[PDB]
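Below is one structure, written out as structure tokens; comments come after it.
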Amino acid sequence: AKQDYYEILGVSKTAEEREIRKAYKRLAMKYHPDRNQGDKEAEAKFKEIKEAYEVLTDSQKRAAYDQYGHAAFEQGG
């Protein structure tokens, strides 16, 4: 559980959707269960890009997601 997430999709972290939209699809394709339901084990990989790249478009999360995993500690965020 010690792996970055902005780079997990070969990106820049400061990017936005432009790369997270070609990186999320370019790297998830390798797992895109929509077609790869023969195993569906990719369903979790989404937690690798969709859980990581989910904040690669915003900034307030870039500070939360880059260290507090996924809103780990958030009462009124």
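Residue numbering for chain A follows Swiss-Prot, covering 2-78 in order.
Header says: solution NMR.
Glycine too: its Cβ is placed from the backbone N, Cα and C atoms.
Positions annotated as domain 'J' by Swiss-Prot: 3-72.
For the published mutagenesis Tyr25 to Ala, Swiss-Prot gives the following note: Loss of activity. All protein chains shown were included, and the count of other CB atoms within 10 Å of the CB of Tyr25 (mutagenesis position) stands at 22.
Under its mutagenesis entries, Swiss-Prot includes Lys26 to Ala with the note: Loss of activity. Following the DSSP three-state reduction, the secondary structure of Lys26 (mutagenesis position) is helix. The Cβ of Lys26 (mutagenesis position) has 12 other Cβ atoms within 10 Å, all protein chains considered.
For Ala29 (mutagenesis position), the count of additional Cβ atoms within 10 Å of its Cβ stands at 20 [all protein chains shown]. For the mutagenesis of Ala29 to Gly, Swiss-Prot gives this note: No effect. The structure shown keeps the original residue.
Quoted from Swiss-Prot for the published mutagenesis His33 to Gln: Loss of ability to stimulate DnaK ATPase activity. DSSP classifies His33 (mutagenesis position) as coil under the three-state reduction.
Swiss-Prot gives this note for the published mutagenesis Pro34 to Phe: Loss of function.
Annotation of the published mutagenesis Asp35 to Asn in Swiss-Prot: Loss of ability to bind DnaK; the original residue is retained in the structure shown. Of all Cβ atoms in the shown protein chains, 10 besides its own fall within 10 Å of the Cβ of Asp35 (mutagenesis position).
The C-beta environment of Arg36 (mutagenesis position), restricted to residues of the same chain at least 6 apart in sequence and closer than 8 Å, is empty. Here the residue is the original one, but Swiss-Prot notes a mutagenesis experiment at this spot, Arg36 to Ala: Decrease in chaperone function.
In Swiss-Prot, the entry for mutagenesis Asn37 to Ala states: Decrease in chaperone function. The structure shown retains the original residue.
Swiss-Prot lists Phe47 to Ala among its mutagenesis entries, and the accompanying note reads: Loss of function. Secondary structure from DSSP puts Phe47 (mutagenesis position) in a helix.
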Legend entry - Euclidean distance between Cα atoms of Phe47 (mutagenesis position) and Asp35 (mutagenesis position), Å: 12
Inset, instruction - Between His33 (mutagenesis position) and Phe47 (mutagenesis position), find the distance joining the two CA atoms and give it rounded to the nearest Å. - result: 9
Inset, instruction - Compare the Cα of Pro34 (mutagenesis position) against each of the mutagenesis positions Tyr25, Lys26, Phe47 and report the nearest. - result: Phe47
Legend entry - Neighbourhood of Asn37 (mutagenesis position), C-beta criterion under 8 angstroms, separation at least six: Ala43
